[PDB]
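A quick write-up on the structure given underneath.
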Amino acid sequence: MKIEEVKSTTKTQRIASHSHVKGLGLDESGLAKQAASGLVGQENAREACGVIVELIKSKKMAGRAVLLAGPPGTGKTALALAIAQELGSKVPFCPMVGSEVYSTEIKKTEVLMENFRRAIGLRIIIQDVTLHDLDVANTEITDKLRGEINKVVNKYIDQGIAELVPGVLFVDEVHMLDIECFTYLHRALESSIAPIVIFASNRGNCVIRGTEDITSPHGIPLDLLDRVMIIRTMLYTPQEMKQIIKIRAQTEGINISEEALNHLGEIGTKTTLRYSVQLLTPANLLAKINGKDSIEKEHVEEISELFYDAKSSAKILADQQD
Amino acid sequence: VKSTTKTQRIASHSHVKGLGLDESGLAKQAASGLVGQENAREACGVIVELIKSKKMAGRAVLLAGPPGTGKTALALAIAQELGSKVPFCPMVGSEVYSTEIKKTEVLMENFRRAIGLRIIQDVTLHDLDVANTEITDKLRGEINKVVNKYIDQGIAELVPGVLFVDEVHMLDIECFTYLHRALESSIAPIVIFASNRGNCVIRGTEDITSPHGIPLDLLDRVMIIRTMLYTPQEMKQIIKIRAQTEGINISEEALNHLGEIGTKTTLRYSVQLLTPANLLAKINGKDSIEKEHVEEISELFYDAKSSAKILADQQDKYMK
Amino acid sequence: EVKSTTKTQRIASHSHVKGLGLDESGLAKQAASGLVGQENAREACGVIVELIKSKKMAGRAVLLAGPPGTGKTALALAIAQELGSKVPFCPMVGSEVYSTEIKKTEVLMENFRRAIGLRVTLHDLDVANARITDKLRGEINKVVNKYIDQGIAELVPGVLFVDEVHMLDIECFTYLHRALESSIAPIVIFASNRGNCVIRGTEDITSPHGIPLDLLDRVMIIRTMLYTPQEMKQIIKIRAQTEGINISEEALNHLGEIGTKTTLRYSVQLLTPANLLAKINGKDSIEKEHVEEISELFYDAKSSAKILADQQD
Amino acid sequence: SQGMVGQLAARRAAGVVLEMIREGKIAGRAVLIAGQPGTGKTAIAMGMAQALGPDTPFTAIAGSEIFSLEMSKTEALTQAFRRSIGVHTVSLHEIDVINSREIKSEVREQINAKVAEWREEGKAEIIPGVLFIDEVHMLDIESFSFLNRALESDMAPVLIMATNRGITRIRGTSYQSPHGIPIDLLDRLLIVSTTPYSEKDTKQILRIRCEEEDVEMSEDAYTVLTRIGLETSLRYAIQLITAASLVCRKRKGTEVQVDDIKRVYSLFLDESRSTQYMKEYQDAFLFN
Amino acid sequence: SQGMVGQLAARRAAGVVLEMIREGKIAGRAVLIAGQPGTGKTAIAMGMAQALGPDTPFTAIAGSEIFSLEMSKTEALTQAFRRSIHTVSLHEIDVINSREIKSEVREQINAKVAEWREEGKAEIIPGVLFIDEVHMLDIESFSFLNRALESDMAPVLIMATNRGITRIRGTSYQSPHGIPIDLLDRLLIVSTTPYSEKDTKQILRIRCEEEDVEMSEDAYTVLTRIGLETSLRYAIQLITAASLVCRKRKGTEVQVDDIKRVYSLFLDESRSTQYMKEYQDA
Amino acid sequence: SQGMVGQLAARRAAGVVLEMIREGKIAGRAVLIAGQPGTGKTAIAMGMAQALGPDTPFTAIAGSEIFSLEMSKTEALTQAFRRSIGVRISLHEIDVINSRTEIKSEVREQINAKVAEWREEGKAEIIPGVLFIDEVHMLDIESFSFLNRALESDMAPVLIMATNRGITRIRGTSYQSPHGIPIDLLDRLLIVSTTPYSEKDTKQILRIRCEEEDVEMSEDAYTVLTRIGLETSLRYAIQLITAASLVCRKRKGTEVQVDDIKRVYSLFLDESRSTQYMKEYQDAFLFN
Ligand SMILES: Nc1ncnc2c1ncn2[C@@H]1O[C@H](COP(=O)(O)OP(=O)(O)O)[C@@H](O)[C@H]1O
Ligand SMILES: Nc1ncnc2c1ncn2[C@@H]1O[C@H](COP(=O)(O)OP(=O)(O)O)[C@@H](O)[C@H]1O
Ligand SMILES: Nc1ncnc2c1ncn2[C@@H]1O[C@H](COP(=O)(O)OP(=O)(O)O)[C@@H](O)[C@H]1O
């Protein structure tokens, strides 16, 4: 039950694509700005998350959750990150994909019960620490140990010594969790130490995983879909899309001409924003091989010829096969 | 005796005392509780005389007919008249599916109970199975060797009873084979199935289609009997017999209106509105049930089909 | 140490096959060493015999694609004949892998050991060295690699015939893909008479002959063609001779159309029962009368089920 | 009265059912409450618990609650009936955790006999509770079989089941039945139907919840919101309120104005629009 | 004669099969008897048991009988072959020395039997096995028979079936009679044809004799006519229920009037389904 | 140069991927080499193995090798990643040393922790290898989940995947994705497309394979042998040579002539004609 601020696991790769996101960048009465704290555009959704920030601070988020529906490449992990940033002072953030719960060497209930405990922290001459660390300091995980640490951690707050900072749990690809996983969450979201759960989905009316006749919105059950607050994200304009790319290049230390964003932006409009942003690094390295400081439009047209997006490459192989 | 016989199942059949046949074998219009349904009543009369004359070696009986047409009632009738204190065991086919107990233990427990020994103490083979820990097949062969010996010694007589297996189309291919094997032995009771379904895929093969959901191995050992739906004039006669046995006073007109629900939904539904209709009359301080009441229950409570009619039909416009 | 419980019951219908009847040139004589016709495929087997003797068959298999009853096993048995004297031949059907008392990997890995012999098969060295398990598999092979090193006894690999290849699931193919890599393997000769089939155990992947592409590439395919009524009579005439059955010249003509109507396997099966019916009437040989009767008494498989479905109507 | 609004049909029907419970004539029946989602199916069940007694046990377990890996389905259902039977008074599952500590099934049958003694003793006294199984079509024939064995008991509670489904495949088989319940049980059920709320009924409901969350509101913002409720869903309107005050009280309005309800309606969507936006994007992406 | 009637084709075909049994040439084969339900498939198989010998073991297991939750399939089938081979069969000896059976106690008895047999003290004689509705078996069980037929002491297998092309249970392929093609190339197939009107009458005339029940000539042509219309199985059922009605009114012997009554009371599967498919649509 | 022939597109893109490996920027990605069968997907992958190191480990495992009888999928996959991780002053190599019979998770963390000691010690050094998983659409969501838990590792090797299928239902799900890979992973892949070999490219390849069995050949032979190669498969035509020389050497010809190639082309078929003939016969008896 020792406190370990230093001992932690951080997925560098997951924060790295959102290193620039510093704050939801809302001001005044929650009014969004065209560009603030790294974010750009998405004014509608950015304003709304500003409200959810308030419901959390004012303790109104009683057993509620958040759902961010929208096409992929629209700033959904970014906003959920910013909400973790906006609650302030290094609140935990645990991004996980829905398809991680299907693992052979560990039960599904452990994979979720784990990711929750990584997202609730305790700032306790003081050092912060997550509930999962107090479990690993507590090689056996038991249902008895859970309530014990919940009493031990909550006896400290109830002593007034301890304050609980609950973080954000981001579950992407929510339509891949089966019923047994949602019913596990459904009781965990009832607890008083739980974090905020922020789901995310780009599918539509999805049948719940399993042989289920039920057709449900976003593949979530009806009983849990009632405690959800839905927020929509919209596709990025070519002009906005460029201003996103310009911010990643600045954060990587990559010098890129204007015409290279004008072209690199349009490929984003075609495939996704995630595809375009990935081409920066491989473009830069090819820019080094030809001994240039900055990425010329020749380098983007070149990388664009070598590497493919999944949505086209597979299209080729099926059709060339046919 | 363990006195474990169920009563809440036969509660809807308290009035059925006999098959109500004359000496010749032609049905009377109503006697010993039964009403109409003469054709099946006469046929059961023949089945009664093959059981007593020991001609029912191996054979079973099937009562094929729509729901709420007296299938269970006719089975219960035969047992009482055939012998004094002859056991009747109703069971639905869907009872074999239980997690806390194997299918064989479900079928056998009912099979053994349907059989009783007249020593004088009458007791079912199953009481001797719980009288003689866990009851395995070794224990059953032993009792049958110690029971076939007692009767042969004159000390007791074996009275075989009735086993009614409703919803036969829900027993899988494994349960039947367990029955067929037991139905050939000598101590078994008379097995009476019942079905309201036509050709059905036999549960557990996903390709075989046989009548009523029974294998052809066993279907050639069954004597089929049909039952026809009750007329509006017979419908009103049955409900009056239940209203009496419940000690309920019903108005003559309301007995007509309750009969039409019989023709609309089922005889099992109309009979089940008696009790709740009576209590609504007690609320308004009446002795009998008047037409206001039956028109009141019939708009408060719903039969199964109409309810799903409402929801599913609301479901097309509810969602788009 | 040897009871040699080899499938004689299985090869009983191939007693006449003595070899591939090859000629001095690549072409082989029209009729020799038992075989008749089917020349094109015969010549190819003549090539496969060389690549085995010249040790070029490393890793490769043989696939005999063709309609049923066109001489697949007979060639595969002949190939075991040409590769020297008394070389193992272990015909197995693909659906033998599905067994309750045995893992699939056993009965496959087992038939493979029955087919590689020494100067005594490697399967004999597991019953003789029995605690046959995979631990003991890796031990006697190296314990026998030593004997070839010493020259005390020489390894002759035989033939394995896996019929109905489309019935082996994806796990069995991956197993053979392993053991066909080792250096003590025999020549695996598959046989199939179906086109594209969903690979058993995948329910979505379609491949030629029901074989996975990883293994379907190390295979040399050889087609067989159906027999003419002309040739088909000669084969039936050959089986009668080897069974001591005197047959009328007219009956072979009426027993050659019934073949081309159904199969060659069917017509050969009608010989024995036809002969006994002639014994009933005290005849020396089979007259046309008899085959006129057995054709009425017994049925080929597909026609019988043809009748019952029409009786379903 | 007591938070009911409208629903007079089911409320009355529920009234009748108490009488067969009071008169001891409910043995071998059940109650099924059929109707669209969130039309007070829970409430009507909660109601009968209250009106039937001062200390009647009550349990609210869903169908999908049984498909968890915590224990068997039977254990989960057994624990439900055991909890919903009261015998101060404390339930039988309450007693099981004392006289046990999982539970050995021997412990259960052990406590059962001892309880038949104290009840027979005349010191301890038994009272049935109410079990409510929402979303009942999730259960399967292996769990329905358990209920019929459970209702046959003498100390059994009253079972009440809810559902929002018409003809459906009986979960666990290949046949269709009304409400996804086996036909052996539907001929014992008293089915009670709840109809969707009217316009005035809706307004009264929100006005009760606002009191519960101390939120001032204009008559225009009250009836603009009720309009939303009938157009989309009642559980949506009730969601917006707390989020609506926080915008109004942001600019320090305190009394919610129609502007805020127009605003917050534009920020958080409901499940209908959520799908249709996804569905539109899906098909235009499938386009070419 | 075993009171055979008709079946002129299958009866002869069965006769030919006995010769390859007597001549020691049935090794590596089996007999399949295809035909409609109730055309003496068991009887024709019972016939060959009789004519082959006075003490030949005969065993009747149905195809679906293997699906037992009591024992696995292999015990179900192994116990069949063992049971079908003064004089006694192996499975009967198997229970004595196994005073379920221990796997070692079978192979034990086999070695002991190879001594007394080779000794010249005891003699083994193969019997006949009959597996009705063989299409019920699956590839897991078909594999067992081929391994089982290889034994020297194996019986002759006789399989019945009333189905044409059918999905081989356990796979996704369609084979005639639901038997794998590796096995159909070993079978001797015999087809049993439906009975004529005259053939039917003689059958029912025998079973009335079997149960001591008289009938008028009109009744036979009526009862036989019912036989052809619905099934011989049904008509044979009506008799015992017929006599009990005729004996009811103190008639001497069954008349057409009683075949009339017993007909309108008990029904066959054809009318039972139609008088219920009418309700099913409605 | 260096045996590679054609594939000029993929050869260059493969070149860039080395740079993200050398510059330490491959972490959290992988390479997918999409392309029809027999277009040198293994070669281009093996080229990265050669071009990147003097001792770089390399493993070539197909997808279907995971569906094995004698181990779990986790076991088989884990042993792959262990083997493909180099170490010298591979991890799976040491595991038969510090263990002895099987390997356990506690045994692994032992050798892994001990290796964290000798690495930072300055005495032992670790270098990642290259894992090549051909036929990747065979894998399922239980195996893809393992990779995402694997590539996050500090000494994880570079993953290279091949495949020849477009949309597929992800084995293990009810969902379709391009290349049979989950969408959570495809947003982390660098895709390379390999094009089918041109005519001159094919001829050059055969000329190398012939040389390998010291099989000489006439010019018309190559021109004819290439035509079959472009017409059927590069993997077929290479099969004929070995068999071809044995016919030429049968008539002591000394050098393969078109008569042999026309001959052996007539004796050993290819998968295309093989099926067609089956499918022709497959229909006729089916017609009846
Ligand atoms: N409004 C934004 N401001 C800053 N970065 C953004 C914005 N929208 C998208 N991005 C960037 O685009 C990438 C995709 O993040 P996200 O859209 O959440 O993934 P997905 O679209 O699959 O949910 C990240 O680099 C994210 O920071
Ligand atoms: N012939 C009959 N005469 C009088 N009451 C009958 C008769 N048959 C059935 N009943 C009664 O009618 C009601 C419904 O019929 P029931 O036999 O339960 O239906 P099912 O046909 O499905 O078995 C019960 O109260 C039952 O006792
Ligand atoms: N070329 C041949 N010459 C003579 N007899 C042959 C020839 N090929 C096959 N036979 C015989 O004809 C029958 C056909 O068996 P075969 O077709 O080879 O097996 P399969 O049907 O599995 O392909 C066997 O009796 C076999 O010995």
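Swiss-Prot numbering applies to chain C: residues 5-123, 238-249, 271-452, in that order.
This entry, so its header tells us, was determined using electron microscopy, 4.1 Å.
Using the three backbone atoms N, Cα and C, a Cβ is placed for every residue, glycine included.
Feature list (source: Swiss-Prot):
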type	residues	note
BINDING	C:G70, C:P71, C:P72, C:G73, C:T74, C:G75, C:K76, C:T77	ATP binding site
MUTAGEN	C:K76 to M	No effect on interaction with NOPCHAP1
MUTAGEN	C:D302 to N	Abolishes ATPase activity; inhibition of MYC- and CTNNB1-mediated transformation
MUTAGEN	C:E303 to Q	Reduces ATPase activity. Decreases interaction with NOPCHAP1. No effect on formation of RUVBL1-RUVBL2 heteromeric complex
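Counting every protein chain shown, 24 other Cβ atoms lie within 10 Å of the Cβ of C:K76 (mutagenesis position). Chain break remark: 21 residues absent between C:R249 and C:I271, end-to-end distance 7 Å (Cα atoms, rounded to whole Å).
For the unresolved segment of 114 residues bounded by C:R123 and C:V238, the separation of the terminal Cα atoms comes to 7 Å.
Checking the recorded positions C:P71, C:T77, C:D302 against chain F with a Cβ-Cβ cut-off under 8 Å leaves C:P71. Residues C:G70, C:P71, C:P72, C:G73, C:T74, C:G75, C:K76, C:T77 make up the record's ATP site, and a Cβ search at 8 Å around their centroid adds C:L68, C:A330, C:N332, C:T363, C:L403 from the same chain. DSSP assigns C:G70 (ATP binding site) to coil, not to a helix or a strand. Of all Cβ atoms in the protein chains displayed, 21 besides its own lie within 10 Å of the Cβ of C:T77 (ATP binding site). Using a 10 Å Cβ-Cβ cutoff, C:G75 (ATP binding site) registers 25 neighbours. In the vicinity of ligand 3, defined as a Cβ distance under 6 Å, the following of the recorded positions C:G70, C:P72, C:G73, C:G75, C:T77, C:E303 are placed: C:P72, C:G73, C:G75, C:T77. Selection of the recorded positions C:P71, C:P72, C:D302 by a Cβ distance under 6 Å from ligand 1 yields an empty set. DSSP gives C:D302 (mutagenesis position) a strand state. C:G75 (ATP binding site) sits 12 Å from C:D302 (mutagenesis position), counting Cα to Cα. Scoring each of the binding-site residues (C:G70, C:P71) by how many neighbouring Cβ atoms lie within 10 Å, the top position goes to C:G70.
In sequence order, the recorded positions near chain E (CB to CB under 8 A) are C:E303, out of C:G70, C:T74, C:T77, C:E303. Taking the C-alpha positions, the distance from C:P71 (ATP binding site) to C:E303 (mutagenesis position) comes to 12 Å. Counting neighbouring Cβ atoms within 10 Å of each of the binding-site residues (C:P72, C:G73), the lowest count belongs to C:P72. Most buried of the mutagenesis positions C:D302, C:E303, judged by other Cβ atoms within 10 Å, is C:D302. Neighbours of C:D302 (mutagenesis position) among the binding-site residues C:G70, C:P72, C:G73, C:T74, C:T77, defined as a Cα within 10 Å of its Cα, are C:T77. A 10 Å cutoff on Cβ-Cβ distances gives C:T74 (ATP binding site) a total of 21 other Cβ atoms nearby, all chains included.
Annotation note: C:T77 (ATP binding site) sits in a helical segment as assigned by DSSP. Comparing C:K76 (mutagenesis position) with C:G70 (ATP binding site), their Cα atoms are 8 Å apart once rounded. In this structure the C-alpha atoms belonging to C:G70 (ATP binding site) and C:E303 (mutagenesis position) are separated by 12 Å. Annotated pair C:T74 (ATP binding site) and C:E303 (mutagenesis position), C-alpha to C-alpha distance, rounded: 14 Å.
Of the recorded residues, C:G73 (ATP binding site) and C:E303 (mutagenesis position) place their C-alpha atoms 13 Å from one another.
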